[PDB]
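Asker: Structure provided below as structure tokens; questions to follow.
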Amino acid sequence: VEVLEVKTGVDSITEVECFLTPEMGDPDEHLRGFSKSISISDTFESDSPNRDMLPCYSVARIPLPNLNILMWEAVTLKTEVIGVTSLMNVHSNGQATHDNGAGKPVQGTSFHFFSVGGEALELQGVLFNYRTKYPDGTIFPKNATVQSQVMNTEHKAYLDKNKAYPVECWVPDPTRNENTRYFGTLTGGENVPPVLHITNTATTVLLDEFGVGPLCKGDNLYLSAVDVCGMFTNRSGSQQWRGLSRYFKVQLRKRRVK
Amino acid sequence: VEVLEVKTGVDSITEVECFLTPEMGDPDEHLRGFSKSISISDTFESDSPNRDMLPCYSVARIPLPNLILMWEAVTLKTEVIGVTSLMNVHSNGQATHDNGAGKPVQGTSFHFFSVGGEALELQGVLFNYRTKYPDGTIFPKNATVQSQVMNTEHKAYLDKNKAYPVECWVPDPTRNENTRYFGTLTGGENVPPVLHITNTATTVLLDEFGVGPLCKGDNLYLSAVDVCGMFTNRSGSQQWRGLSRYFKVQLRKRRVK
Amino acid sequence: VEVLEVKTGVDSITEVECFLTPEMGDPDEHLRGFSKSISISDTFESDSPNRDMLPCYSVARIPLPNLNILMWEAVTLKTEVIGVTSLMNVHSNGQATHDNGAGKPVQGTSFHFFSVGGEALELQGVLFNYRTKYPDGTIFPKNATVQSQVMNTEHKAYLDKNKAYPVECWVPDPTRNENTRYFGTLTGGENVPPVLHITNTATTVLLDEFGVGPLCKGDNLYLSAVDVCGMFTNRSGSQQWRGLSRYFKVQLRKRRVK
Amino acid sequence: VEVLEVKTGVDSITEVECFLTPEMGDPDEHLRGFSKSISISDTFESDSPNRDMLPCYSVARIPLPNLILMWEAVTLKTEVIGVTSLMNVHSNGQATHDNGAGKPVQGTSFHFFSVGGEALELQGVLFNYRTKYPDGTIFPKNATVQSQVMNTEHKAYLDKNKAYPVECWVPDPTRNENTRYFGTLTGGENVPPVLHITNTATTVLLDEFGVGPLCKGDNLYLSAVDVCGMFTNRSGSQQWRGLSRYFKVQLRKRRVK
Amino acid sequence: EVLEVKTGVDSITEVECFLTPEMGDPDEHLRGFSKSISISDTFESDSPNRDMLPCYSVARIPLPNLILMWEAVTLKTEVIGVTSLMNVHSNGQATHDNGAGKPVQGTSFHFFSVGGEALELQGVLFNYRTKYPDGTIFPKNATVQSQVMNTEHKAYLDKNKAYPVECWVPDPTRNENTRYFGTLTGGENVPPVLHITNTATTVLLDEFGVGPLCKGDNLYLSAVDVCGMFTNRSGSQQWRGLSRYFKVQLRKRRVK
Ligand SMILES: CC(=O)N[C@H]1[C@H](O[C@@H]2[C@H](O[C@]3(C(=O)O)C[C@H](O)[C@@H](NC(C)=O)[C@H]([C@H](O)[C@H](O)CO)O3)[C@@H](O)[C@H](O[C@H]3[C@H](O)[C@@H](O)[C@H](O)O[C@@H]3CO)O[C@@H]2CO)O[C@H](CO)[C@H](O)[C@@H]1O[C@@H]1O[C@H](CO)[C@H](O)[C@H](O)[C@H]1O
Ligand SMILES: CC(=O)N[C@H]1[C@H](O[C@@H]2[C@H](O[C@]3(C(=O)O)C[C@H](O)[C@@H](NC(C)=O)[C@H]([C@H](O)[C@H](O)CO)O3)[C@@H](O)[C@H](O[C@H]3[C@H](O)[C@@H](O)[C@H](O)O[C@@H]3CO)O[C@@H]2CO)O[C@H](CO)[C@H](O)[C@@H]1O[C@@H]1O[C@H](CO)[C@H](O)[C@H](O)[C@H]1O
Ligand SMILES: CC(=O)N[C@H]1[C@H](O[C@@H]2[C@H](O[C@]3(C(=O)O)C[C@H](O)[C@@H](NC(C)=O)[C@H]([C@H](O)[C@H](O)CO)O3)[C@@H](O)[C@H](O)O[C@@H]2CO)O[C@H](CO)[C@H](O)[C@@H]1O[C@@H]1O[C@H](CO)[C@H](O)[C@H](O)[C@H]1O
Ligand SMILES: [K+]
Ligand SMILES: [K+]
Ligand SMILES: [K+]
Ligand SMILES: [K+]
Ligand SMILES: [K+]
């Protein structure tokens, strides 16, 4: 692709607006947005998480107005986590901080991640423990070895399916993803406080150092997200991941290529 | 609205200055600014908070000089009023340890403010969809399990005080094009309040095209939540504590077609 | 006051340099810089703090070279807390963190505040608890009602006296103070660590958005400050506010007005 | 070297892309990326760590297209690879409390990376000069009590993998003119890892005169440490956990005399 | 009167060095550490031993002999040996059963200054009845006002292992010919956060474009880097400090 000039005129821009729901595990029909309570294996080698205990990456492929050579170029993004105030419910069967106290709020390990691309997000597999048995119905690094704990280049995949790719197994592949922009923060530790900002006044520019944004192959925009906000502690002490949805607004323009 | 030129001249600007009081629940005649002590339900399905235990969004609709021209909100100065009150650690609080001072207000906070030319638009999200919200509050109706992540049926306008519980509602990011909003949720039982005050900081309300909120019907809409944390009494029971918020907004007349 | 031009020439500038001592309560002749140990009332209605338990705002009214219409205009400020390293004394009958350990350092709730104006700082009263009986010798919000716990516009005052205005009752009135610049941070929580920066290389500009600094009425510059650094914990577990002095260096120039 | 002009033309730029794996100790065939469990000596003077308990600096020498012209390193993109693996809180860790999830990796971290046109230069500093460092490591020799603060005899090059323990060595600030290095030590047993990833951030490697590292013998030297914290097992024993680091470096041809 | 800067190959020079910490050095094996910290039985009987008190470090660096004066223009600085704080195996106190040792942490003071004369100090005492030990230089004739501000307590940082950190700060009412920077982070569990890089420069010029001017052709460097406290197995605690690197660039300036 030689990238040429931007088209102008009223017809030359379009806008995508949507939300991606979190996929935390959904252990029963009342617990959308939550994982199954977390249990711990008896040995390192016997690590064997249930499917409904593993948060996954979310993805949406959004069709754009048909063009044909012109391509849609993603230029700007507004994004935010939806429902941050729900985490103020400290009265719904949680564990009291101390005698007569309110319930403990959602807190601890979080991963907040989003990406915008002109093709599927490309993933690299990395395992905390290569002998972890990942459950049926997930897509996980295959033929794991001890090198998979640091870097095994065999573990390549595309984020091309929902409720499938566990967060703990996969990261954006920094050796690829030239046609995607991705942003993520892992904040680890059992007592980490959620710090969630909302505003409709902040815009991220998606242009690279040459002034070119993601170019949407086949007229599809790919949006991906994870928002594991922390863990909810129930009265018994058992803990569940809690996630929230993410809003995306992307502005695109037509770009000629050869 | 096609937005055209700004009017100039001595008559062409105006200023709104006010404060919004917090609405934390007010459980009795001595406890303005506090919620009821928080109690925990023994199951998810039996979650059933009392009205006076739920902080709500504050809102004021401010009439502007009668005026096609519209008032355009350009700048905002804002701050939380009474930050130093949180230094009262001698008033029936739980000692930090034997012979120690009382615990200050701390833990989960939500600080939020918006300025718009129409009512703030809200989207409902529920921690627990089976929570029974109390009479006298306006809350997401026909909740389902999807309401725990995103149910698009839950749309509302922040059009009334002491009504919209903070925990149920957020600004709808899919709308609000004629409002500017800003908020931070800081969660965790031991989070320290960090409250800055100064009269030297201004927030510009103009969008990327140089246009601020345009006030429909000559009304400016101001909204706020300032849940500062929880106060722990000697018994250990805990109450939300909130504070008032100052707003100063400058506006100018804008022609539209 | 229409503000007109700045005077130039060697005679046209002046400098104020000084320090404000903290007023933490001073419970006896050995405890300048400390409050009385803090006690807790059994009920809200019986809250009744002793004077020497209440830190107060510090203020100085500094006379300037006499002018008369010209007025001194405050243009820049350098400021810092004096004696930050004294908080490293962890050997002076404090409470040991653990068996054989050093003493707990000053920590917990802090308020750091300073203002420069051409008249007395204007205050608004806000009470944690409206039924608090404030002690003789202090100046506190009068005719308190339950609305005083959020905003009662009857509680207006000027910071016009030392050892008088308790920190916990009063804040700068944001509805006034047009001829003052003020800056403050409240950091609450029993374990918050003091973070105190010192340098002689930082300058704050005091000019407003029109290029005009505070104009000194009657040729007086008003400086105000609070630096409650935290609490010192004694071996017994009793706690006392600890404060430190604040340095001010202000540069001024002569300004004509009509 | 007098540095002269940059060569232009299609042939005049090149790109290096790779990853450096961490060297945390690798106590057995299943534990790449981990150290041996940490033990505490009975006395200060008997401090005597095993080799597989000591994380080491990673280094790669990368050959460049054979070229007086030299390759000049101009920009760097870098990130830690596999940050989300630290969400595994179910793999025989120590529960935070009764029925709770396992404690995540946390505590003391060192995140460090450098790009140079020759080996990173090191200075030795010891916590405890009487520490007996183990065979198979390269450590400061002829240690004295001054080695606890600054002993200028302890100079070395990062010229070998699994050799130079992190706790003994730092970049020598008195040298390294032809290298750019960046590091952060965050100490304390409960420190939370804060790991950012993005493909949109670039670090410029040019010094104040507009000159990047010049690659002697057509080799680029990359170095890294990413000790993320400690994993706590169910027994309470603790092991350092590290992750790999991505590097992408852009270079251009520079004439020198 | 400050006049023009000299140019030419001969007109610039560079100082590079390190200042070692002075934490107390309680014996011949414990350079970089203080004595274990003890707590007095009463407030009035506070009485620290010398080897328990960290002190300011200072170096006076001679410059090429030169009216012209050397003007300090830029500074690169960093703490040397940050990684040594990863030693969690050296008879420390275990965080929990079978755990590693607790790392250095808690109260820290990180401070550095560059000047054309000795750093000027002001004395402030936590407790005016503290008896400071022989061999230190401390505020004399202390009164209760010394707990907040007693202007009698002026000194120059003109000697090593002498001026205790807890007694003295840079005097903000003087030091016009010095640039100083410091951060106190207090609290028993504060985590050390130490950044290293060779890519960061601090400009030393004031608002008029003039850096410190070196009187008698001497450059004065000062530092404190109390990183926290090391906890031994017994629970006893000792300050731990590290050295600090300085690289200062200077140019010749004419004055009248
Ligand atoms: C609890 C214990 O015995 N620890 C010693 C350890 O023993 C090994 C296994 O324990 C763990 C552990 O808790 O340390 C189990 C963890 O799941 C492993 N974690 C990971 C991520 O792999 C760790 C890890 O492999 C090592 O710590 C790496 O150094 O080991 C223990 O369960 C196992 O017990 C066997 C038993 O030996 C066998 O005869 C019996 O039939 O079955 C049991 C269960 O399979 O034995 C393992 C050793 O083969 O071994 C290390 C030495 O490698 C230590 O001796 C460790 O004790 C700690 O040692 C530290 C210094 O290394 C320090 O002194 C701590 O204070 C000690 O607790
Ligand atoms: C446990 C004890 O006795 N502590 C007192 C100490 O004794 C010295 C040795 O103790 C340690 C310690 O304090 O834990 C051991 C550490 O590994 C050392 N750490 C380092 C980095 O060197 C520290 C350190 O050197 C000092 O704290 C420096 O101030 O010391 C102790 O093991 C040793 O025991 C000897 C014993 O004396 C001898 O009769 C017997 O034959 O053999 C034993 C094993 O060798 O003795 C050491 C003293 O020579 O000494 C210090 C001061 O010198 C204190 O007395 C310390 O008690 C603390 O004192 C503090 C004030 O100084 C404060 O009051 C605390 O409350 C006390 O616990
Ligand atoms: C232990 C005791 O009786 N405390 C009284 C106090 O008595 C003081 C002396 O106690 C101390 C202390 O509180 O621990 C000793 C300490 O080193 C001093 N520290 C400093 C830096 O000066 C403090 C300090 O002077 C005061 O707290 C200032 O208010 O005092 C004691 O050792 C001596 O025998 O007697 C002294 C009295 O002359 O007096 C206080 C009133 O001034 C209190 O009555 C205190 O009692 C405690 O008060 C706490 C809060 O007020 C708390 O509620 C405890 O329950 C209560 O025992
Ligand atoms: K690539
Ligand atoms: K929209
Ligand atoms: K006003
Ligand atoms: K050098
Ligand atoms: K001065």
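All chain D residue numbers match Swiss-Prot; in order, they span 25-91, 100-289.
Looks like X-ray crystallography, 2.3 Å, at least that's what the header says.
The backbone N, Cα and C atoms fix where each Cβ goes, and this holds for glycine too.
Under its natural variant annotations, Swiss-Prot gives D:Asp66 to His the following note: In strain: Isolate MAD11-BR. Looking at Swiss-Prot, the entry for natural variant D:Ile113 to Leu says: In strain: Isolate YI, Isolate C1, Isolate AIC-1A and Isolate Tokyo-1. One natural variant named in Swiss-Prot is D:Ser117 to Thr, and its note says In strain: Isolate YI, Isolate TKY-2A, Isolate MAD8-BR, Isolate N4, Isolate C1, Isolate CY, Isolate MY, Isolate AIC-1A and Isolate Tokyo-1. According to Swiss-Prot, the natural variant D:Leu158 to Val carries the annotation: In strain: Isolate YI, Isolate TKY-2A, Isolate MAD8-BR, Isolate NY-1B, Isolate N1, Isolate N4, Isolate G3, Isolate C1, Isolate CY, Isolate MY, Isolate AIC-1A and Isolate Tokyo-1. Swiss-Prot documents D:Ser269 to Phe as a naturally occurring variant and attaches the note In strain: Isolate MAD8-BR. Recorded in Swiss-Prot as a natural variant, D:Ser269 to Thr carries the remark: In strain: Isolate YI.
Quick one: how deep are these features, and who are their neighbours?
Answerer: Following the DSSP three-state reduction, the secondary structure of D:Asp66 (variant position) is coil.
Around the Cβ of D:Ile113 (variant position), the same chain contributes D:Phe43, D:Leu275, D:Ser276, D:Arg277, D:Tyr278, each under 8 angstroms and 6 or more positions distant in sequence.
Take the CB of D:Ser117 (variant position) and look out to 10 A: across all protein chains shown you find 27 other CB atoms.
Following the DSSP three-state reduction, the secondary structure of D:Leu158 (variant position) is coil.
In this view, D:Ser269 (variant position) is surrounded by 18 other Cβ atoms within 10 Å of its Cβ, with every protein chain counted.
Under DSSP, D:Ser269 (variant position) is assigned to coil, being neither helix nor strand in the three-state scheme.
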Asker: Counting distance between Cα atoms, which of the variant positions D:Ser117, D:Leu158, D:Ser269 is nearest D:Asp66 (variant position)?
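Answerer: Closest by Cα: D:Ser269.
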Asker: Taking only the variant positions D:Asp66, D:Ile113, D:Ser117, D:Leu158, which have a CB closer than 6 angstroms to any atom that belongs to ligand 1?
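Answerer: Checked variant positions vs ligand 1; nothing flagged, none.
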Asker: Given that 8 residues are missing from the model between D:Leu91 and D:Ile100, what is the Cα-Cα distance between those two, in Å?
Answerer: 8
Asker: With the cut-off set at 10 Å between Cβ atoms, which of these variant positions ends up with the most neighbours? Options: D:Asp66, D:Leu158.
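Answerer: When each Cβ's neighbours within 10 Å are tallied, D:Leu158 leads.
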Asker: Could you tell me the C-alpha distance between D:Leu158 (variant position) and D:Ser117 (variant position) in angstrom, no decimals?
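Answerer: Cα to Cα, D:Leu158 (variant position) and D:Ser117 (variant position) are separated by 32 Å.
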Asker: Roughly how many angstrom lie between the C-alpha atoms of D:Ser117 (variant position) and D:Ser269 (variant position)?
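Answerer: So the Cα of D:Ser269 (variant position) lies 20 Å away from that of D:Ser117 (variant position).
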Asker: Against chain A, with Cβ pairs under 8 Å, which of the variant positions D:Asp66, D:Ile113, D:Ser117, D:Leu158, D:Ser269 show up? Give them in sequence order, please.
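Answerer: Near chain A - Cβ to Cβ under 8 Å - we find D:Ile113, D:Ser117.
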Asker: Could you tell me which of the variant positions D:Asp66, D:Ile113, D:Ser117, D:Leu158, D:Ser269 sit with their CB under 8 A from some CB of chain E, listed in sequence order (or 'none')?
Answerer: D:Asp66, D:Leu158, D:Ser269
Asker: Which variant positions from the set D:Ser117, D:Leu158, D:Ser269 have a C-beta atom lying less than 6 Å away from ligand 7?
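Answerer: Not one meets the Cβ criterion.
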